[PDB]
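What follows is a short report on a single structure.
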Amino acid sequence: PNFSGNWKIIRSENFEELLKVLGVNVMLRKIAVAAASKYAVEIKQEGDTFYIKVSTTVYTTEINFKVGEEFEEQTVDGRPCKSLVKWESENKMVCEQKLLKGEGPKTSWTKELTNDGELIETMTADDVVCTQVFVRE
Ligand SMILES: *C/C=C(C)/C=C/C=C(C)/C=C/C1=C(C)CCCC1(C)C
């Protein structure tokens, strides 16, 4: 497929419930939901090597990985983790995460290109799934 592009969010569901699972207190959850409405993703894909830059109004981070190759990033609530991305189908990848220290909820994310030109990201903590939908800029 081709995930490359500059993606702009159009919809975000269940994000507050995800942060609650992760222990974020109420006022910060609401602030973070508002921040997620300016969530933007820039992707450069070459083969199965991905360069991804996620940003909001005041914060930006880049995530670089190769499918099937373990790497280090951070969970949504910011704890460092080791991650491994695999393909689930032609246009969908799934990442499993494992905390480097301590314990916590089981987290993961997915990215999918739809046939309608949308990018769908999900983030999971235990039973709760947040879904975010993007279109190309
Ligand atoms: C492939 C996409 C990945 C790895 C996306 C990771 C995104 C995050 C960890 C996003 C976190 C957010 C917050 C904790 C607050 C502000 C809004 C977000 C969505 C940028």
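Residues displayed in chain A correspond, in order, to Swiss-Prot positions 2-138.
Going by what the header records, the deposited coordinates were determined by X-ray crystallography, 2.1 Å.
Each residue, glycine too, has its Cβ placed from N, Cα and C.
Residue environment of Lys21 (mutagenesis position) contains 14 other Cβ atoms, counted within 10 Å of its Cβ in all protein chains. Taken residue by residue with DSSP, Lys21 (mutagenesis position) is part of a helix. Swiss-Prot documents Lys21 to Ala as a published mutagenesis change and attaches the note Loss of ligand-induced nuclear import; when associated with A-30 and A-31.
Counting only same-chain residues at least 6 apart in sequence, those with a Cβ under 8 Å from the Cβ of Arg30 (mutagenesis position) are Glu17, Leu20, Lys21. Experimental mutagenesis at this site is recorded by Swiss-Prot as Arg30 to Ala, annotated: Loss of ligand-induced nuclear import; when associated with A-21 and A-31.
Among the mutagenesis entries in Swiss-Prot is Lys31 to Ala, noted as: Loss of ligand-induced nuclear import; when associated with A-21 and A-30. Long-range Cβ contacts of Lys31 (mutagenesis position) within its own chain (separation 6+, distance under 8 Å): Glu17. According to DSSP, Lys31 (mutagenesis position) is assigned to a helical segment.
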